[PDB]
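Asker: I have a structure I would like to understand better, so I am pasting it below and will then ask my questions one at a time.
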Amino acid sequence: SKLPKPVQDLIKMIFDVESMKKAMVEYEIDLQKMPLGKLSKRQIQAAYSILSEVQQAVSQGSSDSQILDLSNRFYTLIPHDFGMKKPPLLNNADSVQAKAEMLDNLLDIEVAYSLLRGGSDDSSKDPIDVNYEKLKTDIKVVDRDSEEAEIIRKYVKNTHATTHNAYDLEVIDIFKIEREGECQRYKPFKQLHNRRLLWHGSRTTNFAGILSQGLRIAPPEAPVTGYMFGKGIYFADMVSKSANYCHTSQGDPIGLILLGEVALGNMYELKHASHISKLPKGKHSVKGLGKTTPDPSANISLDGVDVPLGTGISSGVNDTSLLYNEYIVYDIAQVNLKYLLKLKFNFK
Ligand SMILES: NC(=O)c1cccc2nc(-c3ccc([C@@H]4CCCCN4)cc3F)[nH]c12
């Protein structure tokens, strides 16, 4: 391939088939009953629906048995291997949240698989360059000794704390990204002040879907438990908050994290969970107020884009149920993915 090494390694990383199966098994999924090639979008939608019905049964206080049929229905759809004692009973918000979390991931793994299988699996062109196209994203390496790299690295350093210091962060590679399409889609939302460069972390297995389809908002069938401010796109201004969603471990200490410019507009500020969806007039985003915040004085700029790389400090309010700030947008078009980082997590 004509691609740089780092990009070639990035490509292999996100289209890793073993990583997909590892994610499943991790979930207790029986690969013999539900192999990769058997994953279906329709089946996941149906699974989402069952999950929502459970939430309702849980909130109403269904006279059980019904909760048992719901549970049986979900495990019949998504075949898990437990061995004995029987599968857990989805009888609480905590249960559905976990199962829903798994469905989102399976969905992206399915997207990655079908993408990696579609097209001409021919050896005319090298597999790397072929899979690189399926992403429909332009990826370039950002040099270590560039102002870009310097800014980004500082953002990572400053926004990384200690009370969340189970690990340290090492930036291995920085990529500038431009999804084919997302550029004319965001142009209009540019006429929206308050534009910020925020973090978005996710599992490595979700990256083919993300770069290929962009950041998405959960579908209607999906239960809403687990979304403090409703179904939207979540971001942080402190890499510590985002890095928790990369789900890395001493086993696989490397993760991927995005930096996106989001046209926030006027922010509706809240300190506790609230299922918005319909923003108040004049507001174009939600901001969840946390106890920690990057030093406002250290904020920097770039073509109207605010980069809050100031070191973490205590914010005004502490009467919040949030340790960190979060920003939520309800329109995919308010997002412009700009950078992708390959990070190594060094646990203590
Ligand atoms: N990803 C980031 O960088 C990120 C950054 C800041 C806040 C964030 N909040 C989330 C989030 C993730 C998953 C879900 C729900 C949980 C229930 C099952 C369906 N997914 C809900 C969320 F609100 N991500 C955040």
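Here Swiss-Prot sets the residue numbers for chain A, with the shown residues being 663-1010 in order.
Recorded method is X-ray crystallography, 2.5 Å.
Note that Cβ sites are derived from N, Cα and C of the backbone, with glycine treated the same way.
So Swiss-Prot lists these for the protein:
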{"type": "ACT_SITE", "residues": "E988", "note": "active site, for poly [ADP-ribose] polymerase activity"}
{"type": "BINDING", "residues": "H862, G863, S864, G871, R878, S904", "note": "NAD(+) binding site"}
{"type": "MUTAGEN", "residues": "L713 to F", "note": "Leads to constitutive activity in absence of DNA damage due to unfolding of the PARP alpha-helical domain, relieving autoinhibition"}
{"type": "MUTAGEN", "residues": "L797 to P", "note": "1.5% of wild-type activity"}
{"type": "MUTAGEN", "residues": "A870 to S or L", "note": "Increased DNA-independent poly-ADP-ribosyltransferase activity"}
{"type": "MUTAGEN", "residues": "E923 to Q", "note": "Does not affect ADP-ribosyltransferase activity"}
{"type": "MUTAGEN", "residues": "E931 to Q", "note": "Does not affect ADP-ribosyltransferase activity"}
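So that I understand the layout, could you describe where these features sit and how close they are to other parts?
Answerer: Sequence-distant neighbours of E988 (active site, for poly [ADP-ribose] polymerase activity) (same chain, 6+ apart, CB under 8 A from its CB) are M890, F891, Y896, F897, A898, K903, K949, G950, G952.
The DSSP secondary structure for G871 (NAD(+) binding site) is helix.
Around the Cβ of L713 (mutagenesis position), 24 further Cβ atoms fall within 10 Å across all displayed protein chains.
DSSP gives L797 (mutagenesis position) a coil state; it is part of no helix or strand. Its own atom aside, the Cβ of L797 (mutagenesis position) has 23 Cβ atoms within 10 angstroms in the protein chains shown.
Counting only residues at least six positions away in the same chain, the Cβ atoms of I676, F677, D770, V773, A774, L777, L778, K796, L797 sit under 8 Å from the Cβ of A870 (mutagenesis position).
Taking Cβ-Cβ distances under 8 Å and a sequence separation of 6 or more, the neighbours of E923 (mutagenesis position) in its chain are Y848, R857, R858, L859, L860, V967, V997, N998, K1000.
Non-local contacts of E931 (mutagenesis position) by the CB criterion (under 8 A, 6+ apart in sequence, same chain) comprise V948, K949, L951.
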Asker: Of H862, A870, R878, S904, which recorded positions come close to ligand 1, meaning Cβ under 6 Å from one of its atoms?
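Answerer: Within range of ligand 1: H862, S904.
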Asker: Rounded to a whole number, what is the top Cα to Cα distance in Å among the residues the record ties to NAD(+), namely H862, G863, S864, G871, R878, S904?
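Answerer: Value for the max Cα separation, rounded to a whole number: 18 Å.
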Asker: Please identify which of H862, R878 has the densest Cβ environment, defined as other Cβ atoms within 10 Å, among these binding-site residues.
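Answerer: In terms of Cβ crowding, the pick is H862.
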Asker: What is the interatomic distance between the Cα atoms of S904 (NAD(+) binding site) and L713 (mutagenesis position), given in whole Å?
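Answerer: Pair distance, Cα basis, whole Å: 26 Å.
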Asker: Any idea what DSSP makes of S904 (NAD(+) binding site), helix, strand or coil?
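Answerer: Once the DSSP labels are grouped into three classes, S904 (NAD(+) binding site) ends up as helix.
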